[PDB]
Amino acid sequence: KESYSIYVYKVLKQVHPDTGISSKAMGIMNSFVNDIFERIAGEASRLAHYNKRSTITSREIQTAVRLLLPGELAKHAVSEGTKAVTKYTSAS
Amino acid sequence: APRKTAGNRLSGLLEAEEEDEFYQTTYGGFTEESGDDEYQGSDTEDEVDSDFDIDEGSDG
Amino acid sequence: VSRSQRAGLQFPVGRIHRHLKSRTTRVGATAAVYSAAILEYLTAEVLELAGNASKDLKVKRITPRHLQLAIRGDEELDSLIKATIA
């Protein structure tokens, strides 16, 4: 539903700067990203209702990630998420 | 008398076929297709809404 | 400068913040930053494996078959996509 294909492409440039991607494969990536996001967002909303939080913060996202992401994916994602939030809340 | 292993691989085989079907149908199928052009990458802007940097926030 | 640059991300935190608002109808900045980082990480993981599968080809290009190798070939990514679809 939402278009993240151009950001997928930038990430691809980062991980494999000599590698392209086909249009159908990019479409699959966009679909997967959207579905994963919908799951995280639904879970985070459910967690904020359950915990009576008025505002969805990275605390609810992080818990949703732990609940939804299999094993080491969760660990690495939590690391990345925490890193990003630290950077955002610091000076630059 | 019947043997014990008779058909004991059938349900693994069915699960394998179901997984095959899952990857052939999900997101249009994880399958190559003739005419699948290269994705041509048209960057876009990212503006935050007014309520992006909102304030986010027992005894005993 | 950019909020996504402040977080060190390629994914767009403003767009993701609006997406979160749409699918949760308050969403703080940190929720959008964390969600972006998480989606960017999963994207990077799938593309690294897929692009590894498409090495050794003279013209390196990821196709749906390389994505299949990346996700189906990986216990965690395979279970993630199965739970996600179902």
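Sequence positions for chain C are given in Swiss-Prot numbering; the residues included correspond to 18-42, 46-106, in order.
When the header is checked for method, it gives X-ray crystallography, 2.0 Å.
Just so it is clear, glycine is given a Cβ too, placed from its N, Cα and C backbone atoms.
For the mutagenesis result C:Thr83 to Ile, the note given in Swiss-Prot is Decreases interaction with VPS72. Almost abolishes interaction with VPS72; when associated with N-93. Abolishes interaction with VPS72; when associated with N-93 and IG-101. For the published mutagenesis C:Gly93 to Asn, Swiss-Prot gives the following note: Decreases interaction with VPS72. Almost abolishes interaction with VPS72; when associated with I-83. Abolishes interaction with VPS72; when associated with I-83 and IG-101. Under the heading of mutagenesis, Swiss-Prot lists C:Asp98 to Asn and annotates it as follows: No effect on interaction with VPS72.
Annotation: residues between C:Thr42 and C:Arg46 (3 in total) lack coordinates; Cα distance 8 Å.
Looking only at other Cβ atoms within 10 Å, the busiest spot among the mutagenesis positions C:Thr83, C:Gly93 turns out to be C:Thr83. The distance from the Cα of C:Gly93 (mutagenesis position) to the Cα of C:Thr83 (mutagenesis position) comes to 15 Å. Taking Cβ-Cβ distances under 8 Å and a sequence separation of 6 or more, the neighbours of C:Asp98 (mutagenesis position) in its chain are C:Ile91, C:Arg92.
In the three-state DSSP assignment, the secondary structure recorded for C:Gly93 (mutagenesis position) is coil.
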